[PDB]
Amino acid sequence: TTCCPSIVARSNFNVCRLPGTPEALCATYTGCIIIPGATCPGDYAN
């Protein structure tokens with residue numbers, strides 16, 4: 001799960017999904033963390 005530290009970072013993460021499609025590129029590019037759990041850390045919840 002593509003846990004992003006803000007709603008702007010997730011919005012930017014999903015614009016990352018338009019060109020740099022693969023979800024891991026979006027993590028490397030908008031400073032988000034793809035984490036095994038199905039929910040987000042207290043400090044990385046959109």
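Header says: solution NMR.
Every residue, even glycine, has its Cβ placed from backbone N, Cα and C.
Sequence-distant neighbours of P22 (variant position) (same chain, 6+ apart, CB under 8 A from its CB) do not exist here. Quoting Swiss-Prot on the natural variant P22 to S: In isoform SI.
Natural sequence variation is annotated in Swiss-Prot for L25 to I, with the remark: In isoform SI. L25 (variant position) falls within a helical segment according to DSSP. Cβ neighbours of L25 (variant position) (same chain, under 8 Å, six or more residues apart in sequence): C16.
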